[PDB]
Amino acid sequence: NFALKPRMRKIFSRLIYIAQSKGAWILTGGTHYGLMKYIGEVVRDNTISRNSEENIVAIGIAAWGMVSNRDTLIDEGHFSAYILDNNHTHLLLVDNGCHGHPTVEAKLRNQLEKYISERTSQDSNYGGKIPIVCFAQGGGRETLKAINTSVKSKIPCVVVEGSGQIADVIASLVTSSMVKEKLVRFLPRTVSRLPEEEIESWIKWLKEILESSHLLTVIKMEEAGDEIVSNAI
Amino acid sequence: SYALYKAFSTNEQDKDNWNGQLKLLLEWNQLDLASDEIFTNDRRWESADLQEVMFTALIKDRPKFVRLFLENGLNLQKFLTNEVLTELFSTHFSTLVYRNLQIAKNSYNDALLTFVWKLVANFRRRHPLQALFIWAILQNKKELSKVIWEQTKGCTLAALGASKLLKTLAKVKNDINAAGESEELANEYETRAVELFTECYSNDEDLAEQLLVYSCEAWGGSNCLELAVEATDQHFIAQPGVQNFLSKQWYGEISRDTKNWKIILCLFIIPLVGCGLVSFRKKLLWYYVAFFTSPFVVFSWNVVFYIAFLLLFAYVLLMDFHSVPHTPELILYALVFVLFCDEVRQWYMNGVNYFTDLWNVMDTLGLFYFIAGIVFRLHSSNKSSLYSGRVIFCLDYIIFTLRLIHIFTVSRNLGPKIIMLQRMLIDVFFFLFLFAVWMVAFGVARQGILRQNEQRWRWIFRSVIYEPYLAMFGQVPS
Amino acid sequence: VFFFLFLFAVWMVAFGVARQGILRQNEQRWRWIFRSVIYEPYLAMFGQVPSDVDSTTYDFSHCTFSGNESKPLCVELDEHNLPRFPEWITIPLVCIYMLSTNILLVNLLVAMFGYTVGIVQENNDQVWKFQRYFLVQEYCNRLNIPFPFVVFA
Amino acid sequence: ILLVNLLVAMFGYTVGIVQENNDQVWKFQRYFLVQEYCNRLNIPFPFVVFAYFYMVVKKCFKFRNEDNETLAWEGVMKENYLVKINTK
Amino acid sequence: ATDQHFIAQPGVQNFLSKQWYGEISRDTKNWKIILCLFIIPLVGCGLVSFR
Ligand SMILES: O=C1NC(c2cccc([N+](=O)[O-])c2)=CCN1c1ccccc1O
Ligand SMILES: [Ca+2]
């Protein structure tokens, strides 16, 4: 579940407008639940409002172990009732073993990011190289693992907001003690369900985050007018 | 409320009781507190447990909380069942509003109010959001109505139907305060419909004209353009989008950026259709049919026909009118039969509202006087019946000639002035009232001072009414 | 002016044909059709009140009985050699026509003139001094001597 | 004199009021003439009675997806219009 | 005091109109009232509203 306040609503509407103006791929999870619902909604709306001039490309990358109804074909399927989202125009589902396995798609996702980041396409203004931006807004282990796999790789261009769960704990501080102090002050109801043997691991994750502060940027609260997403990216 | 919430949250027994916290913050108006520390963590949302609190926020006028609930997710059409609508229109529906609805259905009846009287009779004993919108808009809620209006699909139709309902309910004379608020809310939604459709037109023309013609699968049983007409919302039609739609529909196949004199010049010379003088943008027989299909030229052909009919009527009536009908009288009866066929066609394709317009009434009356002149006219070898038939045709010619003023209301130049002409009736009647009073007073005084005991009625009304009437044109009674 | 002339022509044609049809019978002369249909209802705009509708102020010394001399035809007579036309159908007809054209239709033109003068006056000075360009550029362009000698030049 | 020149004044005042509304009322009335001359399948006039016999021929014998597409189009400018209202 | 703006407001005008029609309600049309005036025994019908 996800809270859709009109500020983040405006930000992601502006984001999908920028992705239509530039002709960009948007990589995402692709399930029916939460933010990807709203991304599929705004993709469908910008598709239905113009119906031409570079119809946009959204790739959902899922795990295949959380999908309830699965059809093995060669023959189009009819998926109905994690549930996949209706409006993502491309889907890729990674093959692995049993059902209850989160964090499977992240390896192929980050390797695809790395390959397009080293892919050369000279018909641009970036000196080729197809520039790549990662966005984080919310919370979870998947967010932090994705940000560190990005910033470990070249061209991460990690952008966060000033509202969320981990976007607040990264936005506020830009050693171990201050990481502990922020993580207990912005997440009150998550620390109780966590052993400290991986909380120190999270401290190591965030210390690997803050190594390259030139590869990370933030959207602030005073900066709340129009075209702030372009001014960030 | 904040003190009670701090006392309710820190009991260390009901920290799992988010429902009690939400109902406590609903009974008070704490929107910001419920946004900050209920819906923040994304920890436990069920999205279907929000129904009784939804019903309470509806019946207790909490528009910001239902905005928050739809912001966090609830399906209206899943929620809004017939039991909910009967509980709203049966229990939560006011009783003074129902009396004003009775008075409005008795004294100001209409198609849409008959429809909403039928549906409110349905639910006090399938488009759910529209019925909830009617419930909220009748009650003059003014702020829950906007929240549900933002969720609807046929938004322009909803705004025009609401403006029509409220402009009808603003005419009930008792409880003038409720009439005032319903009038203000009517003006707000007709402003809202105009300002939405001007955006829908200013982005795309074709899909806006797609919007104008849809009936929303019996919304109220009518159309967006029809609802704008039936409410006399002339500002919605005086805007350039609907006027551009109407002008493009009026010229037909011919483009609008051609001059009119080329069009009427190609009208008079019939085989001139095959030349590069007119533009058919908006092989050779398609040019022929696309010229002779358009409303512009069938109207112009029809008025040329009507002028030729008036010339034939005048020739027959003044210069060739004998005891037996000659050839142009029979041609005249044929043309009147053609006009009668058109009028019974229009009475068939309209029905009972055909008799609403006064022009159709005097139209049928003129046809009746024509056939009465025929049945006086055929009794030949009787000079009195023949003369009476000709007098009947003369007064009928007056009627037929004065119809031409109503014909030429379509013009860009004469049209607005002919429409302006019917706003003068109250000034003309005030003039005739004062002139009749002065005329009667002077006429009876002069007839009484001069003469003595006139016994003839004709020479009373020539000397009391007629000669002081002529003294208005500068006669000075002698 | 053209709106006035349209309405006045419609009323004038209607009254003229109705009066000529009620009074007389089968006029064959075109000039005395257009004198009695168009011309006399036209003069009734200047306050004339068309005459031969009253049947008491009508004499038979201005007729022809058949078109032989200048004068109009008589009203078509009875078997008792009386005028056939009803006064109660021609006196209120002339009264309605005379009200409608001499008073309503002229005082409407006064109102429309007053409204047009009310609009165009703040633009009138601009349009005049825009037109001033053309007269200055036709009287400053040529090398012009005074007029009756110009042909020598 | 008095009673006719009062009528002139009242006509002038009524023309002074109703003129900014007159164009609106004319182009509102334009709807009815367009919808009576665009409704029927009409040939030019003196032959129309023959086509009337064609209707006698009648008495001699006798959810949609693009709608949802254009309503979904309408919702986008509704959202843009609400953005503009709150932007003011 | 000739304070005509105090009487040209809708409250006093509503008071005066309700006092002028008397027992008949104001949201009935006038032609029904004068039609029932000319035909005197027509008072016993459902044409006028006495609210
Ligand atoms: O169709 C028409 N029927 C009659 C009509 C037909 C029968 C009798 C009478 N009448 O006596 O006033 C009038 C009026 C003129 N008319 C017409 C012609 C051309 C353009 C627009 C029009 O409205
Ligand atoms: Ca008609």
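Swiss-Prot numbering applies to chain B: residues 409-533, 558-714, 722-917, in that order.
This deposition comes from electron microscopy, 3.0 Å.
A Cβ is built for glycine as well, from the same backbone N, Cα and C atoms used for every other residue.
Sequence annotations record features per position, and here Swiss-Prot assigns Ca(2+) binding site to B:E782, B:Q785, B:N799, B:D802 based on experimental evidence. On its own chain, B:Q785 (Ca(2+) binding site) has B:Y793, B:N799 as residues at least 6 apart in sequence with a Cβ closer than 8 Å to its own Cβ.
While the structure shown retains the original residue, Swiss-Prot records the mutagenesis experiment B:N821 to Q with this note: No effect on glycosylation or ability to form functional channels. Shown in sequence order, the list is empty: the chain has no residue 6+ apart in sequence with a C-beta less than 8 angstroms from the C-beta of B:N821 (mutagenesis position).
The candidate set comprises the binding-site residues B:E782, B:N799, B:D802. Of these, B:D802 has the most other Cβ atoms within 10 Å.
Only B:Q785, B:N799, B:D802, in sequence order, out of the recorded positions B:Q785, B:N799, B:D802, B:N821 have a CB under 6 Å from ligand 2.
In the three-state DSSP reading, B:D802 (Ca(2+) binding site) counts as helix. Under 6 Å, Cβ to nearest atom of ligand 1: this is the test, and of the recorded positions B:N799, B:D802, B:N821 it is passed by B:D802. Other residues of the same chain near the Ca(2+) site, with their Cβ within 8 Å of the Cβ centroid of B:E782, B:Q785, B:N799, B:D802, are B:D781, B:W786, B:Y793, B:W798, B:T803.
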